[PDB]
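To start, the structure under review is shown below, and the notes come after it.
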2 protein chains.
Amino acid sequence: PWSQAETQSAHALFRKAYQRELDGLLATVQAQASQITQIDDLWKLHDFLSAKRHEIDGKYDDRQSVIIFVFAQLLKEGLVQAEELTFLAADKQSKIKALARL
Amino acid sequence: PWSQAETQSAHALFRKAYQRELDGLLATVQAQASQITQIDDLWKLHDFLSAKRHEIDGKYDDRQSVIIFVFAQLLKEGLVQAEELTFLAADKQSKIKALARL
């Protein structure tokens, strides 16, 4: 069961994390592109973008089946802070933190 | 049909052109990367890499039955100059310059 308030603030937090992931992605790309010397470095970068882009396209799934798992992943990846989950029910917060610890 | 020196000097220019395209590909990527401002710029870079890597994968066919068409494409693209084809038989040069206009 998800309240209106929970679903709405979760969406806002998804977008926030999404923007954080863009910033990180850009920084790494911008970095390992300036560190290029060999050409295979350029193909490694290409492979990285291809992969990270496909990951992101489907990472922010708001469906009831995985939405809890998604937050755990975001938390583990540092894309959201635990303090940003306090709009959720206590049981959801605990479950998320737990999954992310492992 | 094909001189032994023709074949050597052909494989050479062929490989010299490959290294020229890489030089230009690398220069463009490093430039695009360091000049990113929006996130869409990053997606453009990705699409550009995707396209060129494909184009390149199947452009450089070293096989004797095709080498003439490749040189034409390279000449048409500006990756080699007509002046660099003088080591070939007169009939081979003309053939190439003709195919380039297709």
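Heads up, chain A uses Swiss-Prot numbers, so what you see runs 8-109.
The header says X-ray crystallography, 2.5 Å.
Cβ coordinates come from backbone N, Cα and C, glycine included.
Per Swiss-Prot, mutagenesis A:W9 to L is noted as: Wild-type role in conversion of OCP-R to OCP-O. Packing around A:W9 (mutagenesis position) is summarised by its Cβ count: 14 other Cβ atoms lie within 10 angstroms of its Cβ, all protein chains included.
Recorded in Swiss-Prot as a mutagenesis result, A:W50 to L carries the remark: About 25% conversion of OCP-R to OCP-O. In three-state terms derived from DSSP, A:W50 (mutagenesis position) belongs to a helical segment. Its Cβ placed at the centre, A:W50 (mutagenesis position) has 12 other Cβ atoms within 10 Å.
According to Swiss-Prot, the experimentally introduced change A:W50 to F is described as follows: About 75% conversion of OCP-R to OCP-O.
Counting only same-chain residues six or more apart in sequence, none has a Cβ lying under 8 angstroms from the Cβ of A:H53 (mutagenesis position). Under its mutagenesis entries, Swiss-Prot includes A:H53 to L with the note: About 50% conversion of OCP-R to OCP-O.
All chains included, 11 other C-beta atoms sit within 10 angstroms of the C-beta of A:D54 (mutagenesis position). Swiss-Prot documents A:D54 to E as a published mutagenesis change and attaches the note About 75% conversion of OCP-R to OCP-O.
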